[PDB]
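K.L.:
I have a structure I would like to understand better, so I am pasting it below and will then ask my questions one at a time.
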Amino acid sequence: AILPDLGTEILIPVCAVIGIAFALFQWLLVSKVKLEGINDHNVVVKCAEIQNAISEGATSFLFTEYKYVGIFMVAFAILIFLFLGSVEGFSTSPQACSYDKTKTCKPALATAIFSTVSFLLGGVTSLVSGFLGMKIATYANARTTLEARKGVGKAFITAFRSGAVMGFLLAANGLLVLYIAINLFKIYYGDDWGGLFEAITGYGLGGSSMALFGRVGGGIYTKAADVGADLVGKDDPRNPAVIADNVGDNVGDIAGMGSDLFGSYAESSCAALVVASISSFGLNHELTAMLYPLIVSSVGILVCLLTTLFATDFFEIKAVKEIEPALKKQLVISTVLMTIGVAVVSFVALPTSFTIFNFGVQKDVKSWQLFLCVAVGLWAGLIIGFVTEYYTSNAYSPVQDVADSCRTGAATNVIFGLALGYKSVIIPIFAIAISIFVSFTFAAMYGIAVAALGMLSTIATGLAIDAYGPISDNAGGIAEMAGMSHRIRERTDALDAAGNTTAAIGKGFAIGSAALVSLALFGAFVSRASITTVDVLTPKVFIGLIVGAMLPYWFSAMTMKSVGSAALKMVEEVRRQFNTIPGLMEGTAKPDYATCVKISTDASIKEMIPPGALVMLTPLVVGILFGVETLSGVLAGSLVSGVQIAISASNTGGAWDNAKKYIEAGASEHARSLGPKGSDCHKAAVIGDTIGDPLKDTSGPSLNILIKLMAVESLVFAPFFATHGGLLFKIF
Amino acid sequence: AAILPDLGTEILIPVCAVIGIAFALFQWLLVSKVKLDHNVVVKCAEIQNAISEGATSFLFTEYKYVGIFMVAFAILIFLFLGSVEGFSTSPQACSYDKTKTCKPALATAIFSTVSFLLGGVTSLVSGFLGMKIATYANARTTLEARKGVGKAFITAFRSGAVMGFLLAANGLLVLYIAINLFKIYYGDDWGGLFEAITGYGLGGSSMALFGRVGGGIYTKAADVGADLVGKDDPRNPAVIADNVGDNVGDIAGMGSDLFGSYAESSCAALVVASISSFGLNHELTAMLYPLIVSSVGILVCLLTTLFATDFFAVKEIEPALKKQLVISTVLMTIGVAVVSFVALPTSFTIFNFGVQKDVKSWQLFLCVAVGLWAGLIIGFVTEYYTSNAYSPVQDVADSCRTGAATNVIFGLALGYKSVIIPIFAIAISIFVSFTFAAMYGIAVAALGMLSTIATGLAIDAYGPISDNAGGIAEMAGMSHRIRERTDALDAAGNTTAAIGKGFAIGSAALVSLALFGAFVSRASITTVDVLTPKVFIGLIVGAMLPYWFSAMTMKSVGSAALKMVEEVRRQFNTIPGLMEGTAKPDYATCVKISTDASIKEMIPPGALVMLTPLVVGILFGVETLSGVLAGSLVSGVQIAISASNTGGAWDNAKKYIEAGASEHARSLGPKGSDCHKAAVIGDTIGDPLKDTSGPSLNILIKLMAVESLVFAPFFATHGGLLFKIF
Ligand SMILES: [Mg+2]
Ligand SMILES: [Mg+2]
Ligand SMILES: [Mg+2]
Ligand SMILES: [Mg+2]
């Protein structure tokens, strides 16, 4: 191809620098809004004091998280090393390659180390970019609320700039760190590109492993705090739970999504390299083709930068009616730009033809067909988000049909909205099915991997809009609580409901991008374990498959009780707060926020530990006791039945949110029809909302790690399961 | 070569069937000796008359469609199985043995159709007669509460045992009769004999699509027609229309479903074994081993039934039902040991995907046994998760002291965790079955679960009767002593019929798979690769179908309950005398509008189940349909268990508070408390999941297979019409 081995390695890390640079420019412009148009004073001081308490509890949350993360990340690094060393008997003797039997590779010990290096790198990059994101989110929240004094547009812009910092840091870092890791490892591995990219494969697992904390644990917290909206018998800052939630608004949708998307990005990029490593590109050693996934991802930053400027600088917002589109336009602009962008990348850095591995054979693949495989992914993303919009927006028919149920009952609001989520799934599945059936065809599993990266090429703006959402729930709450001009409070609540419609898409975007990555890994694991058939007939698989299909249902049952309990742990903790501290319950003194967070945040991560086991140990148990053939069936069942629950769950929970937020909004005859702000309908809608609060933000999103992480886990430990397979079959 | 000879089998079978029949007649007869101060006895009669006007309005408004469909689909089955051989009359070499000659393929097509019609006609009959004992014996329970608990409960449980035996014998007898009228043609073509007999299974499962989806939507469209504005009061026609509903759903629906589950597992045994030792050689009493296992079931359950009629407080009642189960499980292990001894050779071969595989008859006996003891374990694992008695429902009651949001969250939690142990129970059954026999094992082990279907159905059919007994008391304004007696049965009925809901879904996954394997055995596929996208897109979209099919049964029953509140305004506002006091509401009409509404709401989910084989099987291959049939199984079984158990809890949590019979139940439980209101918002969310969206779900799994088994030659012959074009 046209772009040379230099060209890739001088391009990649420019575009990641440009990314990080962009981000720090945007941060600098949000710093320009110091905490003339001040009107009046003392509400500014009141904002400040709420914004502080946000960080008190935010920076609390993180340190209580890390208290387990270091413990976990070492414990596992050991564990990953032992299990990867033991295939070779920790031999220092160069093994003949597990692909081209003839030529000689490095020892699977020296990958046991190099896997355990990248595992730290990844788990640190997920960590850091989420820290930086938590840090900007807590910065911008009041500096938006404030800029709402000046007007809707001027606020939005200095809120979506903030959200952009998160996307571009997260994406750029994940690209940069990976890019470095490849070049530092390529030093030791030399020409053994197969062996090299089996060790990069840990980076995928590292970010995903972390994602388990950020999205399952932090999820269990965020909605513990939200569902910690409990009397008998006192929404005031004087309730620390209230401000524990506004912290959560940031956690479950910045760290939460960010970790999952970083996960979904990284572990897709590894499954794309491990097929191409044992394909044409990696066999011949054609850097700018191995690293095509990165060339794709690196243009993606460049593209998304440009498309971000349409909503930041060229066009600018006037009316609130224009706001929810401006977000959605971004999505189309990028999708559209990226198709042109990745049309060039395909042209300029792939050879016209090559072979792509699958199950022994080298498949022939013309390089336009790889363009179709990212494109199909690119555009299924755009589709699957919009199908979602429809099912989870008060704009469209079906959310309003739910709102009309809460007239008749609270039992009806919930019934109609269970049914809504259930019916949501159809288009996202068929959409996936098509993106598979295109992709499996053109390239093989490398196509499916490419296609998952396809969904995630746009991942800066994709994140930015997801990141914009919780900034505006804080901006909202910082106005409510600081008690501001009803003019301002309307301008925030505008950004709020727009972000609400937007962050349902966000969950959608992810639950498909998962299934695509959790499939990419799955076959890239089969391609490690050297399986070539998986008979649903042969009972070794089927029993594993039916049990695999059950695991999300079980896993869910944990994440459900987890949040339900820990919210009751929050209630008991506020009861304490009032009944120990003096001047709260009176009103002289405030509560201790930091402690509300900590005491609740542990009780979450504790509650996370069993779900986390079921994710992490299912492969180790199944893979040891029964073969890789049986773990194969498990990983398939977890996939098929799991993605269903994930969609239906977080769509029902978005639907009910916006049904309640619709009644509240009163922006139609019908909304007003149901919607006195505390009406009989509003009760049955808001009963519905809190049931959704978990489904939306804890149970459904957690699900897309159970699929993802089980796969990278197995991919990594495929050697170990191959070398010590059915121990329960060895004895019998 | 089998001890009990081919005469001895054929003479034994329909004795048992008729012996069950004769026991059911005897049991209906004894429930007639209960003849129906004053003005309360006529109150009860006034209700019992009105129950029958509603139920018999429903059934007749359903059969408006059942005939219309059965004939239309009969057209369709013949035309499709015909076109396989070009509607040819000239006999064709046997697919099971290339040497010998089989009958012409439209001989199967005609004969499939005959058996399809029989099976529908038996499902229809067994449900019709089942109603006509529930409707009859509901008040005769309430009245007999005037003679205590154990004298009411007996004359209730009998009424359900009648239907359980009537159903059991009828299905066995009609299959048996069909086999001999069919052998009459096929002769030595035992493969092509039992190829037609499987229509019976498709017949029985289609009438479950009417019974427990249409009748499903109705049963809990009425129950959730419990709605203000404005106002148990019989001047509201929905109040009674539900007492018909409590009957229809768990009599006609559980009848039809477990008749279906039975038929299609027995058919799936027959097909497999027709191309194995037994049916290659032509050894009847070894082929018909399924039917011998069944027929002893009747006899074992007849004995056990008498433990809860002749041979033995309100605290005593729930055990009465849980013994009825354990008894006939312990009996039937001996019962089937006998059947396996006296009707099986030392050793044999079973067809799995080409190879005639070594199987020794004791290994076959372990297959019914491992199936038998799954079906015992699985429903006890239910009980634990759906009973006010045990811990996890008592947790859900403590939820409603906090939120009504919390009641539902911790219920959605409940059912989700519910699944784990039943899934291992089903999986452990699978691994042991496939080992010992192969596909025959699974199919036998599914019959192992349904070997106790006589008494199994009795406890499922006692349930709703004793809801009507609790409500016939309430509406007839009876003695408070009497109300605390009938409502005692009601509550143990709520436990028991929740167990039977897990029993059925247990059975289902097993039989769905017995069929799946048999569909692969007919289609001649040696593999089903999860790698090949032909199957993967199948598999993922199979997992999607139940979520779709739920969304429909859900919003069906949702708006259908709101159509029932619409119709109750019309009766109050058009009839002279109602709203005042003069004239009671027309019950026949309040069922009519609601029933059509339900069966019209049914028709699109009833379509999703029915076309999907056809569209997949035609457009794409039997490869793809193999994919789709494995996804819908593994996924839909989870959603099936999650629903009915999530619902079964919230009901029993409400019914715990209402009961108030322990200090903790008093703790939450003023009979309209802050808690009780949250607990009941639970129940009315659980009503569709209880008796509509979860129990229909198992017919999506079941019927998609039998339909696919029957049309598998047509799908091979004119298969991937899209793969073929490119
Ligand atoms: Mg909020
Ligand atoms: Mg909320
Ligand atoms: Mg009732
Ligand atoms: Mg009910």
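So for chain B, numbering is Swiss-Prot's, and the shown residues are 3-38, 67-261, 269-349, 353-766, in order.
Determined via X-ray crystallography, 3.5 Å.
Placement of Cβ uses the backbone N, Cα and C atoms for every residue, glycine included.
Sequence annotations record features per position, and here Swiss-Prot assigns Mg(2+) 1 binding site to B:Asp253, B:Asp257 based on experimental evidence. Residues annotated as Mg(2+) 2 binding site in Swiss-Prot: B:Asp253, B:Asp727. Here Swiss-Prot flags B:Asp283, B:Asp507 as Mg(2+) 3 binding site, drawing on experimental evidence. Under its mutagenesis entries, Swiss-Prot includes B:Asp294 to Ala, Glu, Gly, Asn or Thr with the note: Reduces pyrophosphatase activity by over 90%. Abolishes proton transport. The Mg(2+) 4 binding site annotation in Swiss-Prot covers B:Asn534, B:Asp691, and the record cites experimental evidence as its basis. Here Swiss-Prot notes a mutagenesis experiment, B:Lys742 to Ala, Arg or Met, with the remark: Reduces pyrophosphatase activity by over 90%. Abolishes proton transport.
Structural setting of the listed features?
P.N.:
Long-range Cβ contacts of B:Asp253 (Mg(2+) 1 binding site) within its own chain (separation 6+, distance under 8 Å): B:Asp279, B:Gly282, B:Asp283, B:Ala601, B:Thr724, B:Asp727, B:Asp731.
Neighbours of B:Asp727 (Mg(2+) 2 binding site), defined as other CB atoms within 10 A of its CB across all chains, total 26.
The Cβ of B:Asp507 (Mg(2+) 3 binding site) lies under 8 Å from the Cβ of B:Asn280, B:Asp283, B:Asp530, B:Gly533, each of these being in the same chain and 6 or more residues away along the sequence.
Under the three-state DSSP scheme, B:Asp294 (mutagenesis position) falls in the helix class. Sequence-distant contacts of B:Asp294 (mutagenesis position), defined by Cβ-Cβ distance under 8 angstroms and a gap of at least six in the same chain, are B:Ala238, B:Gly241, B:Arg242, B:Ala544, B:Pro735, B:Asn738, B:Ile739, B:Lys742.
Applying an 8 A CB threshold to same-chain residues 6+ apart, the list for B:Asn534 (Mg(2+) 4 binding site) reads B:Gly503, B:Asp691, B:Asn692, B:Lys695. In the three-state DSSP assignment, the secondary structure recorded for B:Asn534 (Mg(2+) 4 binding site) is helix.
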K.L.:
For the recorded positions B:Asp253, B:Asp257, B:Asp507, B:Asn534, B:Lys742, which residues show a Cβ-Cβ distance under 8 Å to chain A?
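P.N.:
It is B:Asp257, listed by sequence.
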K.L.:
Cα-Cα distance in Å from B:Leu38 to B:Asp67, with 28 residues unmodelled between them?
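P.N.:
Here the Cα-Cα span across the missing residues works out to 13 Å.
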K.L.:
Please report the end-to-end Cα distance in Å across the unmodelled region of 7 residues, from B:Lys261 to B:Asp269, as a whole number.
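P.N.:
It comes out to 12 Å between the two Cα positions.
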K.L.:
Where the chain breaks for 3 residues between B:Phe349 and B:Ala353, how wide is that break in Å, taking the Cα atoms?
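P.N.:
Across the 3-residue gap, Cα separation reads 12 Å.
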K.L.:
Checking the recorded positions B:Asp507, B:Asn534, B:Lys742: which ones have Cβ within under 6 Å of ligand 3?
P.N.:
B:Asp507
K.L.:
Among B:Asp253, B:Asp257, B:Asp283, B:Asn534, which binding-site residues lie by ligand 4, judged by Cβ under 6 Å to any atom?
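P.N.:
Within range of ligand 4: B:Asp253.
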K.L.:
Which has the fewest other Cβ atoms within 10 Å: B:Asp257, B:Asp283, B:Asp691, the binding-site residues listed?
P.N.:
B:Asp257
K.L.:
Can you tell me which of these binding-site residues sit near ligand 2, meaning the Cβ is under 6 Å from at least one of its atoms: B:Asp283, B:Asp691, B:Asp727?
P.N.:
none
K.L.:
CB neighbours of B:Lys742 (mutagenesis position) within 10 A?
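P.N.:
There are 31 such Cβ atoms around B:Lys742 (mutagenesis position).
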